[PDB]
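K.L.:
I'd like to ask you about the structure that follows.
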Amino acid sequence: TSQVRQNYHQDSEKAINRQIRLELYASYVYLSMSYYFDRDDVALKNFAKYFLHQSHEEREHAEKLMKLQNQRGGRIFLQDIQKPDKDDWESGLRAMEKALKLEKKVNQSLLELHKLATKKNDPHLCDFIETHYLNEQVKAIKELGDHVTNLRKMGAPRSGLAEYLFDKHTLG
Amino acid sequence: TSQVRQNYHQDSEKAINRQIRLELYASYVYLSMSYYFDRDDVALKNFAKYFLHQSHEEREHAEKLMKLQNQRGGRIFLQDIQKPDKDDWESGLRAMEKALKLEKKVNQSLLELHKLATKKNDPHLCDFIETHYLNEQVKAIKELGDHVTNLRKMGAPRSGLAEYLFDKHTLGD
Amino acid sequence: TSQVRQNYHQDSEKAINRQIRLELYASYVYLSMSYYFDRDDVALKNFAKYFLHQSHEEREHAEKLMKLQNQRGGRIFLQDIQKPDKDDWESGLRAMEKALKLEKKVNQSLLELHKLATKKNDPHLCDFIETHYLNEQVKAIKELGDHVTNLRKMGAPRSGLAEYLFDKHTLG
Amino acid sequence: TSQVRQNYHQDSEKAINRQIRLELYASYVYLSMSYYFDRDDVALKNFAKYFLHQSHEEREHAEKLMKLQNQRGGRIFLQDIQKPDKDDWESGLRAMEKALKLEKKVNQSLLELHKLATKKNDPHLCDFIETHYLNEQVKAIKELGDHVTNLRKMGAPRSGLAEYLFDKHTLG
Ligand SMILES: [Ca+2]
Ligand SMILES: [Ca+2]
Ligand SMILES: [Fe+3]
Ligand SMILES: [Fe+3]
Ligand SMILES: [Fe+3]
Ligand SMILES: [Fe+3]
Ligand SMILES: [Fe+3]
Ligand SMILES: [Fe+3]
Ligand SMILES: [Fe+3]
Ligand SMILES: [Fe+3]
Ligand SMILES: [Fe+3]
């Protein structure tokens, strides 16, 4: 038991270990997504930049949890990072659609972590998740919301014109 | 009853008054620690500065609780600040350990204060504690652990070289 | 199919995909190593920062392979990233030894990868390897071995003074 | 035999003379392409700028080979530069499509030059082609890859709208 541990219960400590792995996973997904749009037969450079940014952003989330773990005197245990669902994502609209469910997923995970931390009477941990993760998710989900909407109204996935112009005007 | 007071239970008001006193005791304990390292038979300038900084920070922590007390309607009531329980803090390692213990006492008190505030459905107070006091406490405790670990790995307290170098390289740079 | 493909052999395409995964894997290891040193009971902040920088650099190596895969017409298939071999890396010296041992592994795999491309007469892929990877690996390995040496001469892993000072004077 | 010649075999010396002429040829093609898009009844200013840039770029490739020839003590012999395949290229998408096969062509030529230079145990020459030509081609081909893709998904050649917007947003 670390000299720093105080009010920090094993269930939280292992749930944090599960969020870390989850953040690392979205990172991988977003990486895959990104280089799908770099493909010569897809060629959408800004969609690519966007998901590459998202990806590096998820990796920051992972590291920040790893930092907390050490701050609270827990101990990190990392798993296999899982291969992502697809290795091809069809289109921008579909890419964004999966991105959105992925983030809704991670959000549910964060909420349960919070619900869990409330039960342990862990206020520091509660505020950490609120401060840094909850509003990021809300916004991240709102953002993806808007992009899908926009692509549909534009006539995607059907017209490849929409996806080109959205790459330029919304993401470029 | 203060015109400003709203949703602020007299138990919270009394608790915050005890927290105030606790932060002030802390500031005192660090002042004491700081001027031990300033003794000619100890002479660790940077230990002395590190602790003085700590004294001033806890003083700020108190000042901010007193601020909060007025903002909420409460009335501040100050008690005696009791001297720390040592005049001689032994070694640099030992001081740090004792400092770690205190921040932990303080953090325990703060957590009690949060449980209360939850129970009394005072969320402004909950979030005030979260926002200005608990992350700060976690950071302070983590850095202290870090320092102890290091002084131990270097062979303190027996090795006085370990203390001199820690003082140069960790608390100087 | 794939309009850009030219002189790009099925086998290279697959060994690339393998390399890619090995780079990611190595990123993970450095990341594990980094937060090991962050621990309240290890507390060597420059080791931690060092391995974190290694972790980000390994990621860059991977993305550059993913880019090349697309450059050549091939297709990227991501696999599970294994977890690192360890949770606890025991010391600065031992962390460094495994890092050396690791980078030699990746080198070997890139040396093998160069043989494949020489067999297949892909001079581009040969130069791409030489130019972005083999010298990077020689320098990394040289550097790691220098650290390892210094930490022994210093009396790691036994002397805790040694690791502290190396953290300050060589890594910080 | 020039006082500078060393390890430089006639077959290479004449193959270099063939690449020079080949580079000069792509230059001409790209010139023709460019002024096709300057035509009043085509009016695509950025497509035009793009192929004019490409053209001046090929001429640099030619000069650099001419320089090598002198550096290795070979002797330059220039041919007719051949008129280009078409004098009209229909469309942007078709223009890009031919550009792409032209570059795949030149690339095959470079690869054979390399294969040839390996056989002569000419390492300087091997590295020159790798360093300066091979990756330029790979990238040049990837670039043209993307542009065609993009124009097709946009509804070209059919819609003249696509070609106008691509002229503005990708090439302008
Ligand atoms: Ca808050
Ligand atoms: Ca070479
Ligand atoms: Fe995000
Ligand atoms: Fe996230
Ligand atoms: Fe405090
Ligand atoms: Fe403090
Ligand atoms: Fe490295
Ligand atoms: Fe480097
Ligand atoms: Fe690497
Ligand atoms: Fe070109
Ligand atoms: Fe060329």
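To match Swiss-Prot, the residue numbers of chain B are left as they are there, and the shown ones run 6-178.
Just so you know, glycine gets a Cβ as well, placed from its N, Cα and C.
As a published mutagenesis entry, B:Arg23 to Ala appears in Swiss-Prot alongside the note: Abrogates interaction with NCOA4. Fails to localize to punctate lysosomal structures. Swiss-Prot documents B:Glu28 to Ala as a published mutagenesis change and attaches the note Reduces iron binding and oxidation rate; when associated with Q-87. Annotation comment: Swiss-Prot describes B:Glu28, B:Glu63, B:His66 as Fe cation 1 binding site, evidence class experimental evidence. Residues or ranges marked as Fe cation 2 binding site in Swiss-Prot: B:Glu63, B:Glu108, B:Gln142. Here the residue is the original one, but Swiss-Prot notes a mutagenesis experiment at this spot, B:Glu108 to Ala: No effect on iron binding but the oxidation rate is severely reduced; when associated with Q-87.
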K.L.:
For B:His66 (Fe cation 1 binding site), which residues in the same chain are close in space, meaning a Cβ under 8 Å from its Cβ, but six or more apart along the sequence?
P.N.:
B:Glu28, B:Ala31, B:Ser32, B:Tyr138, B:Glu141
K.L.:
Using the CB centroid of B:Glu63, B:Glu108, B:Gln142 as the Fe cation 2 site centre, which other residues of the same chain sit with their CB within 8 A?
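P.N.:
Nearby residues not in the site list: B:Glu28, B:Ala31, B:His66, B:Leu107, B:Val111, B:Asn112, B:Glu141, B:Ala145, B:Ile146.
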K.L.:
Compute the C-alpha separation of B:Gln142 (Fe cation 2 binding site) from B:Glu108 (mutagenesis position), stating it in Å without decimals.
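P.N.:
That comes out at 7 Å between the alpha carbons.
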K.L.:
Using a Cβ cut-off under 8 Å and a sequence separation of 6 or more, which residues in the same chain sit near B:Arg23 (mutagenesis position)?
P.N.:
B:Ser114
K.L.:
What is the separation, in Å, between the Cα atoms of B:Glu63 (Fe cation 1 binding site) and B:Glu108 (mutagenesis position)?
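P.N.:
Cα-Cα, rounded: 10 Å.
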K.L.:
10 Å Cβ neighbour count around B:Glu28 (mutagenesis position)?
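P.N.:
Result for B:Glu28 (mutagenesis position): 23 neighbouring Cβ atoms inside 10 Å.
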K.L.:
Which of these recorded positions (B:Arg23, B:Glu28, B:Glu63) have a C-beta closer than 6 Å to some atom of ligand 1?
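P.N.:
Going through B:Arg23, B:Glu28, B:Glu63 in sequence order, none turns out to be close to ligand 1.
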K.L.:
Show which residues of the chain containing B:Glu108 (mutagenesis position), separated from it by at least 6 in sequence, have their CB under 8 Å from its CB.
P.N.:
B:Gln142, B:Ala145, B:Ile146, B:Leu149
K.L.:
Mind running the mutagenesis positions B:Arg23, B:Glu28, B:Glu108 against ligand 5 and keeping the ones whose CB falls under 6 Å of it?
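P.N.:
If the test is a Cβ under 6 Å from any atom of ligand 5, the answer is B:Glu28.
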